[PDB]
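Notes follow once the structure below has been shown.
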Amino acid sequence: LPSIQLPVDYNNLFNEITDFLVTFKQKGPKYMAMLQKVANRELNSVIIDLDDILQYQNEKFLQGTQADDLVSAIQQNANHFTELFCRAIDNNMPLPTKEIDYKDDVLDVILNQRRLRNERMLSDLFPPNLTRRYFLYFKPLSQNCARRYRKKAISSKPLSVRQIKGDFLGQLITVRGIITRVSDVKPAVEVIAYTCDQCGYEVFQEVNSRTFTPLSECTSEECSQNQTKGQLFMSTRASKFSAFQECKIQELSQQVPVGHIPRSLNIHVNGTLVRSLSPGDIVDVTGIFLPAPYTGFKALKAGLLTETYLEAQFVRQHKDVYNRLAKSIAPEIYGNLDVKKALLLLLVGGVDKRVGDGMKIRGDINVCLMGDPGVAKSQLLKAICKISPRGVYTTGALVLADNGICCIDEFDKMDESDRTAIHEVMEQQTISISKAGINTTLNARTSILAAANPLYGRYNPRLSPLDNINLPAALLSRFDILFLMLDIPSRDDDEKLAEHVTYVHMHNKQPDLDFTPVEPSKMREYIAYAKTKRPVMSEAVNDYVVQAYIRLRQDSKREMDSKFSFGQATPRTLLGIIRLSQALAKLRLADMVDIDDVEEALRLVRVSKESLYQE
Amino acid sequence: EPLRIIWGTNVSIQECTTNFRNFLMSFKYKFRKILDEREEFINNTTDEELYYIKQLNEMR
DNA sequence: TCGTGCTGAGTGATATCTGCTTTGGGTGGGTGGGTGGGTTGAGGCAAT
DNA sequence: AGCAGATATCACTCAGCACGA
Ligand SMILES: Nc1ncnc2c1ncn2[C@@H]1O[C@H](COP(=O)(O)OP(=O)(O)OP(=O)(O)O)[C@@H](O)[C@H]1O
Ligand SMILES: [Mg+2]
Ligand SMILES: [Zn+2]
């Protein structure tokens, strides 16, 4: 074990840490107050701000009593400084100011009795981590503070998984990425307490590894002296445990080089930081990059190759009304007012579903878009899915869409099994799993947004609407509203479309200037408010709806006498009409359903299909 | 005398045994009713009759 | 027939040294098994 | 590193006798 002479003196650094804890001010000292709070059981986590250390160093240098660079020493090797800071805190822990029930704690009684036994023996001891009731974390050095004092902040500089090499091991670094996996919280053992059946004494063991060998034989003075062979038995009541969570962080798309596959890095979370990371959130995890040595035969067989993980220390989390909302849904596309209004109605989905007789009318205003290629079906899908809080985008996921709209693209190309799945979702609003492995049933009251293409790829006027649609007629009937979109050539419309697209391409902004789009945040919170609202309908509006229903039924029968009609009106069309009226009433923020809402719903129903079919 | 204590605490096993025996021997649901702030629902027969004694008799 | 050694080899016993083997993965094999794990991708076959 | 088998060197029990009481 040859020795080296390194330019670090841990005694001076410990004195520096103690002075910083005792004297630093930013009232009394900040960290002294924090320790006072910890003593009274008010705080269970202490965070050391490297900015405070840098400021203290600057003040000491200004005063002329230049001291060692503590920030750099902490950054270069943080594992030792955690223990150093813990020792410094322990040596200066203030006496509690609020009386507490000491006898309640098992550890207090056990240590008091150990003291009594030791006093008796003398008349004829425990690890410091055992009694610690706090956790220590390091907050990285802020870039602003470092630039103020003319210093480089390595710890707070974001890095990708690739940029974390072997030369960064043992340092305090930050990682930017997206969490892809988080495990369940489990107890990690740090100190193990044993008992002697014969002796009556308590033994302790410190665990700092993946694995440990339990004790078997008593080591007490009494046992040794008396020659009594006493067996040691584990006691989980007096042991010390810390919450443990293992997470995976993956590279962002913009960080991967050309022609490379993303990489992932493990993260270890201990103490009160648990539950601070969830899948799908982009985070700036600051921690100590450390290796994870193997043990036993694995150690010998592995070789010099070492695994690595990150000890989490800090986590930074990254971030006329109808017409206006419709136009602001997707400004980039050419004006399609009716489709946008239908999308609003689907999104809000207002309904009163409280029949209570055994079933309840479906509470989802499902929308299906079918049209020849060229219309911006993908753009509507993506925009409406982005705005929705529970919107899920899939290509021909339902669980994530529960109690929310489902954004399904390439609906016609979907396999028959998924067709049956969505059929169950609509008719029953339930998700059922019947497998040997597991059998779970999850309710799914989720709306569906469907985009499909005709059988021949483009709509054929000669063929009937049903012929152009590959899906079963029952599925089409179950859809509350069906919108048919077509691309009819025309000089004026084509010229405006070309001008709009060209302006968007050039200036990277919306060409329209007649009106200013409403802010998306306002629109989404208004939608949430409308959803929270509950409307109500009277008997007169019920009779009006009945009259509209008989008129629509007669008209639809007459139309279906010919082959042009999509399908005959059915009580399902009724229920859809009332659902749309309830959604519009929710929009209006007025409890009573008005005749205007019913008329608007009827005109929307007419223009969804007939307006384009007649053309 | 040997004095039995639960490991890691200062609670006497004899005290717990006698307390539980006293609770089982003499207890009425009216105490629960008053505790739950439902004192005005108290009847005169069931709430004034021993509960766990009846439970033990039925169990036997 | 009690007490105190001296003799003693027998009958232990317990404090003390000598050789596997393992993880899991083909840097142990298919005369250890496939119900102890691995295990997603390509390929050929029969019922459809 | 840990575990199971084994060697060999460590004491302890009943065995019995000489003196005297
Ligand atoms: N009204 C429009 N204004 C501007 N661009 C449009 C418009 N409609 C369609 N586009 C453009 O059409 C391009 C291709 O069409 P898009 O993917 O949006 O839908 P689609 O033709 O229905 O799709 P699919 O080919 O998958 O059936 C998109 O890049 C979009 O920019
Ligand atoms: Mg598309
Ligand atoms: Zn012991």
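To match Swiss-Prot, the residue numbers of chain A are left as they are there, and the shown ones run 5-30, 59-156, 191-385, 409-485, 512-730.
If you check the header, you will see the structure was determined by electron microscopy, 3.3 Å.
Backbone N, Cα and C define each Cβ position, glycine as well.
Positions annotated as ATP 1 binding site by Swiss-Prot: A:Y423, A:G463, A:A465, A:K466, A:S467, A:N568. Sequence-distant neighbours of A:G463 (ATP 1 binding site) (same chain, six or more apart, CB under 8 Å from its CB) are A:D602, listed in sequence order.
A mutagenesis experiment is reported in Swiss-Prot for this position, A:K466 to A, and the note states: Loss of MCM2-7 complex helicase activity. All protein chains shown were included, and the count of other CB atoms within 10 Å of the CB of A:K466 (mutagenesis position) stands at 22. In the three-state DSSP assignment, the secondary structure recorded for A:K466 (mutagenesis position) is helix.
Neighbour count (other Cβ atoms within 10 Å of the Cβ, all protein chains): 14 for A:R687 (ATP 2 binding site). Under the three-state DSSP scheme, A:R687 (ATP 2 binding site) falls in the helix class. The ATP 2 binding site annotation in Swiss-Prot covers A:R593, A:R687 and is backed by similarity to another entry.
Listed binding-site residues: A:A465, A:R593, A:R687. Those with a CB atom under 6 Å from ligand 1: A:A465. Among the recorded positions A:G463, A:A465, A:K466, A:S467, A:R593, A:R687, the residues whose Cβ sits under 6 Å from any atom of ligand 2 are A:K466, A:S467. Cβ neighbour count for A:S467 (ATP 1 binding site): 12 (other Cβ atoms within 10 Å of its Cβ, all protein chains included). The recorded positions recorded for this entry are A:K466, A:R593, A:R687, and the Cα of A:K466 lies nearest to that of A:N568 (ATP 1 binding site). On the backbone, the CA of A:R687 (ATP 2 binding site) and the CA of A:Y423 (ATP 1 binding site) stand 32 Å apart.
Other Cβ atoms within 10 Å of the Cβ of A:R593 (ATP 2 binding site), summed over all protein chains shown, number 19. With the fewest other Cβ atoms inside 10 Å of its Cβ, the least crowded of the binding-site residues A:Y423, A:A465, A:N568 in this structure is A:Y423. Classification of A:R593 (ATP 2 binding site) by DSSP places it within a helix.
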